[PDB]
Amino acid sequence: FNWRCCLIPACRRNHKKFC
């Protein structure tokens, strides 16, 4: 997982806060 989510749009949309 890591910040990979931050790079993925559909994921960072719900985990913007992660980054």
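To match Swiss-Prot, the residue numbers of chain A are left as they are there, and the shown ones run 39-57.
Each residue, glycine too, has its Cβ placed from N, Cα and C.
A mutagenesis experiment is reported in Swiss-Prot for this position, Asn40 to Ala, and the note states: Little loss in inhibition. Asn40 (mutagenesis position) counts 7 other C-beta atoms within 10 Å of its own C-beta, drawing on all protein chains shown.
Neighbours of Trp41 (mutagenesis position), defined as other CB atoms within 10 A of its CB across all chains, total 11. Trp41 (mutagenesis position) falls within neither a helix nor a strand when secondary structure is assigned with DSSP, and so counts as coil. Experimental mutagenesis at this site is recorded by Swiss-Prot as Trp41 to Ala, annotated: Important loss in inhibition.
For the mutagenesis result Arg42 to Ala, the note given in Swiss-Prot is Most important loss in inhibition. Taking Cβ-Cβ distances under 8 Å and a sequence gap of 6 or more within the same chain, the neighbours of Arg42 (mutagenesis position) are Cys49.
Listed in Swiss-Prot is the mutagenesis experiment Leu45 to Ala, annotated as follows: Little loss in inhibition.
Under the heading of mutagenesis, Swiss-Prot lists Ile46 to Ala and annotates it as follows: Important loss in inhibition, and change from non-competitive to competitive antagonist of alpha-1B receptor subtype. Long-range Cβ proximity for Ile46 (mutagenesis position), meaning a same-chain Cβ under 8 A and a gap of 6 or more residues, is found for none.
A mutagenesis experiment is reported in Swiss-Prot for this position, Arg50 to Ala, and the note states: Little loss in inhibition. Following the DSSP three-state reduction, the secondary structure of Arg50 (mutagenesis position) is helix.
Here the residue is the original one, but Swiss-Prot notes a mutagenesis experiment at this spot, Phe56 to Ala or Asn: Selectivity increase for alpha-1B subtype. Same-chain residues at least 6 positions away in sequence with a Cβ under 8 Å from that of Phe56 (mutagenesis position) are, in sequence order, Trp41, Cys43, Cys44, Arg50.
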